[PDB]
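This report refers to the structure that appears directly beneath it.
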Amino acid sequence: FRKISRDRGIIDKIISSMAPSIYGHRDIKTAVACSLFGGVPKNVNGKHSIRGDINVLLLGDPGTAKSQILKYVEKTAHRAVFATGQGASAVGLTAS
Amino acid sequence: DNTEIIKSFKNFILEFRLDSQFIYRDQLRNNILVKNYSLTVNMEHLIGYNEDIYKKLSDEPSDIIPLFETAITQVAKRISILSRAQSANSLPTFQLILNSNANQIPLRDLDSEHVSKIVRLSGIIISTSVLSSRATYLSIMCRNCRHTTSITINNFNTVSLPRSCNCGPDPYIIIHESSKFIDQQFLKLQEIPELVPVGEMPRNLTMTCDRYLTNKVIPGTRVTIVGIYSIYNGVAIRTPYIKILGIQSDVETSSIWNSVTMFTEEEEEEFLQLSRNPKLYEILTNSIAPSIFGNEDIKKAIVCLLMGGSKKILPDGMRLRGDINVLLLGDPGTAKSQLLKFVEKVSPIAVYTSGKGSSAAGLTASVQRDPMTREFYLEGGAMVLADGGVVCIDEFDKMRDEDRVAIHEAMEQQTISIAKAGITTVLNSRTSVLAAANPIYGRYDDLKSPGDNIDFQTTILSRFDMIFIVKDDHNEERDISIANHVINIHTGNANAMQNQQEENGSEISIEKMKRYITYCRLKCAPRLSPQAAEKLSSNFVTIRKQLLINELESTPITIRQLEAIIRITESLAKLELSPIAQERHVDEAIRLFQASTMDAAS
Amino acid sequence: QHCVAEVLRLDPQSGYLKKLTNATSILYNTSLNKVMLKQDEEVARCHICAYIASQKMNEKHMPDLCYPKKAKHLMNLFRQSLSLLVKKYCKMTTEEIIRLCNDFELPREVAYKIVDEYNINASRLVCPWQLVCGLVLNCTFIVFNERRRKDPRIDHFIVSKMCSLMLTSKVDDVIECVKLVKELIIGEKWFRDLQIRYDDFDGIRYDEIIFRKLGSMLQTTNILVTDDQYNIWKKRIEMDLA
Ligand SMILES: Nc1ncnc2c1ncn2[C@@H]1O[C@H](COP(=O)(O)OP(=O)(O)O)[C@@H](O)[C@H]1O
Ligand SMILES: Nc1ncnc2c1ncn2[C@@H]1O[C@H](COP(=O)(O)OP(=O)(O)O)[C@@H](O)[C@H]1O
Ligand SMILES: [Zn+2]
């Protein structure tokens, strides 16, 4: 891991190897690659918190692959989830 | 033998010491003045002193425990008479208490091994069922022989009544009025939902407790516990349960209105050093938002606010709202969300919400009924959770009308009422409010009317004593100033270390000021001077006649903004612990309100 | 296998133990293989198992092995499948007085000695309750001198025990029960061996009494107390503050 991480800019090969489900496109793969790792949170002595973890939002016409790579990510992460709204869902996205 | 172990145990009572001071000896001497009939214990303290009890209390605990109880009672009996001989019949067994921190093992990694041993663990609470009772000493008379007897039971709150003392079987009545009992409850538990498999529902477990180990806990309180994996009753099977022998709670998880009110004495002296500085106000303004830039005038209101104001009652009941109400208003950036994130931290017992109510959160009292007996109970409220506190809101824009109404009533009387079918409520809110805005497409509102954000043009300039356009129009250097103010946060900790060296100087950290706030919030007895009366009646009539013209020009004013500075001035003087007031801060008063009238123009 | 070794090594209470655990194993095996042998509670199922396994190997012993309704049934079923002293002239057994001696949890060797005494000299009697009473009393006073030497609360509890185990309110007869056997059993080499073992000699040591009685003043009548006594009594008043 360290050998390859330090040797000459892995990240092109990250987005080359993220999700070959669709050939698709590199940009949103890169966005969600940032979404994968999570950053670093901190607090200024326990106040003025900063969020280390990353968010994303995609959108566009349904004709293209929108509900594929996220389930792939569910298959690929650690402690991921594929929840959903109503219908074909694990849980209702709340607590109760 | 057993008495060897009893002495190996009882020497630990009075012949143990650390940091050159007796610990448990005088602990008991105190507990007996408390009339407590119990103690506290650590078991870490027993490992070095002695190894003749640990490895056997481990695997045969119930065999060893009531021994300790009796040893304790033995120590009690001497010291009772000795202290009666010193100064100034019925002494039961003392519940023992203990704790530990050696480890925590989860419910998942259990098995049917190490059963009846003692285990350590984590989890989350649900149950507060009922005070179910048991017996400890109960007298018996026979119905024919009239043959009195007696029974007492010890731990298991093994045998039954006597089958024969002709009287036949079951000859015995249980007398109550000379019998004795104790309480327990049935307490549940379930694991951390964050440390679970992706798929399945969770597994819970029951437990039982006794006299003074009762009623310590209320749900949601994450707690660690140690107990004995006991048993009671497919093909042939018995139910697994646990017997408590140690509980430890976080001191105070979710904020309890029944909080601490009797502070220590050492803190008074630094409190009053901070009472008597002239720099009080300026320090608080330098420190409420140390990683935050400008808007000094905005940060200069919060201190007027958190300290409340003139709780004043009159012989009809028309109280005046002791606190004040506020409304930020402006754009992205400009720290309108970050302070609100912060304020709960500095806060002792207040609450935060989004709008519409949050997930499973009634923005007011969302009453419903009982899972059992189908009965009525007042459940919740984001406006009554925080009784005697502030409330923080973001996205005030998208209210529901029914949601907006009661909150719209609180900020002028702070008392909700619900009178649905059977239940009739008057539940006291008694809270302060922090708002937050969503300007439609941002900045052009200053070019436009006061409003033209949302369709409450009424309540804005009516129910609010602090309303501010919160922006600067992209000065090319303020950007760089705030950027370099803030970039040092993320590493180098120079913004943090400056607060370190300034608290070493004249600043205060989070909790010292928290306690200062709590203390003055409940201590002071403010008032204002007759001399200070006219100073602002003049200001009032002048601002009235002034904007009469400029608002008659075809471009709000209230008795409430008149009545508001009445209480803000008292707050800023309150900071100095001021049972009176002078112009010293009345000048700052309109110095800070003028921002509101400037906004009132535009 | 635990329970097997348990019940098998319950017989005492070289090739024997081995062959008998093997026997019970393959016996239980044969008995449970077929569908022929059922409604046999495992409560009791390793006993005439053990008795016939005694019958098999080489030597068998009718006594002390079976030690009842279904005992016979299952046997055939498997075997096909394959006051006290006014009472004049009473009678006793080995295990009757093993009980009356084992009530004090005394060892079995002393009991066997009283048994030998009996079965040789139970011939010319009037009442053996007296003889065995006195016997086991003078076993207790000789072996239990330590606890009594430090606890004189014992001598009342013990005599009360044997006063009502044999159902009397009068007791001086028991006093006679002791001194007469002591007159009788006074001088046998085994009695001698016990007195050198547990060291009463009227309840007092040798190296003391000989100077008590030869003619001395160095004789230590311990009116005074020993040093360790005070060394430990001091702790009681150390914490006198409380
Ligand atoms: N570029 C692509 N290559 C292969 N399959 C695709 C591609 N784009 C879309 N699809 C198929 O069409 C579907 C698009 O579904 P999607 O738009 O995610 O449904 P929804 O909009 O309801 O989530 C996918 O399930 C995918 O299999
Ligand atoms: N006035 C300010 N000075 C320094 N940093 C700020 C200021 N306002 C916002 N930030 C920073 O920008 C980020 C955005 O938060 P914020 O602007 O409060 O939310 P919103 O933009 O939704 O109102 C935060 O991480 C915060 O630290
Ligand atoms: Zn009766």
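Note that chain B carries Swiss-Prot numbering, so the residues on display, from first to last, are 23-110, 130-198, 204-211, 235-302, 320-641, 647-693.
Just so it is clear, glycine is given a Cβ too, placed from its N, Cα and C backbone atoms.
According to Swiss-Prot:
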- B:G416, B:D417, B:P418, B:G419, B:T420, B:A421, B:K422, B:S423: ATP binding site (BINDING)
- B:366-573: domain 'MCM' (DOMAIN)
- B:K422 to A: Loss of MCM2-7 complex helicase activity (MUTAGEN)
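Every protein chain shown contributes to the tally, and the Cβ of B:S423 (ATP binding site) ends up with 14 other Cβ atoms within 10 Å.
Sequence-distant contacts of B:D417 (ATP binding site), defined as residues of its own chain at least six apart whose C-beta falls under 8 angstroms from its C-beta, comprise B:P525, B:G528, B:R529, B:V556, B:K557. Shown in sequence order, B:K422, B:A523, B:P525, B:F554, B:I555, B:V556, B:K557 are the residues of the chain, 6+ apart in sequence, with a C-beta less than 8 angstroms from the C-beta of B:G416 (ATP binding site). Between the binding-site residues B:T420, B:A421, B:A421 has the most other Cβ atoms inside 10 Å of its own Cβ, all protein chains included. With respect to ligand 2, the binding-site residues B:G416, B:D417, B:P418, B:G419, B:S423 contribute B:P418, B:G419, B:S423 as residues with a C-beta closer than 6 angstroms to one of its atoms, given in sequence order.
Classification of B:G416 (ATP binding site) by DSSP places it in coil, neither helical nor stranded.
Same-chain residues at least 6 positions away in sequence with a Cβ under 8 Å from that of B:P418 (ATP binding site) are, in sequence order, B:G528. Listed in sequence order, the residues B:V556, B:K557 complete the 8 Å Cβ shell around the ATP site centroid, once B:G416, B:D417, B:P418, B:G419, B:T420, B:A421, B:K422, B:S423 themselves are left out.
Using a 10 Å radius centred on the Cβ of B:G419 (ATP binding site) and all shown protein chains, the other Cβ atoms total 11. If you draw a 10 Å sphere around the CB of B:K422 (mutagenesis position), it holds 21 other CB atoms from the protein chains shown.
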